[PDB]
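Okay, here's the structure, questions in a sec.
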Amino acid sequence: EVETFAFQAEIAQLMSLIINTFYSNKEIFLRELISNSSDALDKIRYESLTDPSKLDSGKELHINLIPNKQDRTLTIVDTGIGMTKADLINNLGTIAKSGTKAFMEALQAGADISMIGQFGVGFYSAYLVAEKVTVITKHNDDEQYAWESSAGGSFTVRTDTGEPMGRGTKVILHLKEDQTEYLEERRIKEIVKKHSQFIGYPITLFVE
Ligand SMILES: O=C(c1ccc(O)cc1O)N1CC[C@@H](C(F)(F)F)n2nccc21
C-alpha cells in the first residue's frame, strides 16, 4: 500500500536548509505553490491544445486555496496536469536535484530563500510553513496518488483511495503550530495579492 522513499541527498539537504535556516519571509511558500500549480495548469492546457480529451477529467483550469483551521491545513488545489507516480517520486515532476545545486550555488552567490522558485524546487518552500505536506495528484491515464512528507529524509507514496479529484494536484499543507496565519483569509488574500496577482488561472480563496 504505502511505499517509503528516501529523498535524494540534495533534496534532503534543501529541505533541512528550508526547515532549519532562519528566514522570516515564509509567505513565499504560497507563491511558489501557486506558481507550481500554474505551471501544471499550463501544462495541461498546452496538452489540451492538440488533445482536448485531456480535459475530459475537468475543463476548469483553476487553483483553489482551501484553509481549514480545524485540520490546520492550507490546501492548494489545482486542476493542472497532475503527476504520475513516476513524477511524484521524481521530485514531484521537477529537476529538483540540479535545481537544488543551482539554488545552493545561488545562495552562496548572495541569493535568499525567496528565490527558490527560479531553481525549480519552490515546492519545498512548503516546508517553511508545513510540518507535513501531503500531495494528492491525479494525472490522466494514471491513478490518484498521495505523496507525503514530514521531511526528515523520506517521503511516501501510496495509491490514494480518498476523494477522486479528476485531475490535478492538491497540496495539503499541515501547517506548523506557529504558522496558522496562513489560514487567515486576509493573510492568504494579502499574499496572493502580493505575490500571485497575475497568475493566469482563477485562484479561489475558499472561506471557512
Ligand atoms: O502537478 C504538479 C504540481 C506540483 C507541485 C505543486 O505544488 C502543484 C502542482 O500542480 N506539477 C505537474 C508536474 C510538473 C510539470 F508540470 F512541470 F511537469 N510540475 N511543475 C510544477 C508543478 C508541477
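By Swiss-Prot numbering, chain A shows 16-223, in order.
From the backbone N, Cα and C atoms, a Cβ is placed for every residue, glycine too.
Dumping what Swiss-Prot says about this protein:
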- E47 to A: Strong ATP-binding. Strong interaction with HSF1, HIF1A, ERBB2, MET, KEAP1 and RHOBTB2. No effect on interaction with TSC1 (MUTAGEN)
- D93 to A: Impaired ATP-binding. Strong interaction with HIF1A, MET, KEAP1 and RHOBTB2. Loss of interaction with HSF1 and ERBB2. Los of interaction with TSC1 (MUTAGEN)
- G97 to D: Abolishes ATPase activity (MUTAGEN)
Fewest neighbouring Cβ atoms within 10 Å: which of the mutagenesis positions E47, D93?
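Each of the mutagenesis positions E47, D93 was scored; lowest Cβ tally within 10 Å is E47.
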Which of the three DSSP-derived classes (helix, strand, coil) applies to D93 (mutagenesis position)?
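It is in a strand.
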Under 8 Å Cβ to Cβ from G97 (mutagenesis position), same chain, six or more residues apart: give me those in sequence order, or none if nothing qualifies.
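The answer is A55, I59, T152, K153, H154, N155, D157, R182, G183, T184.
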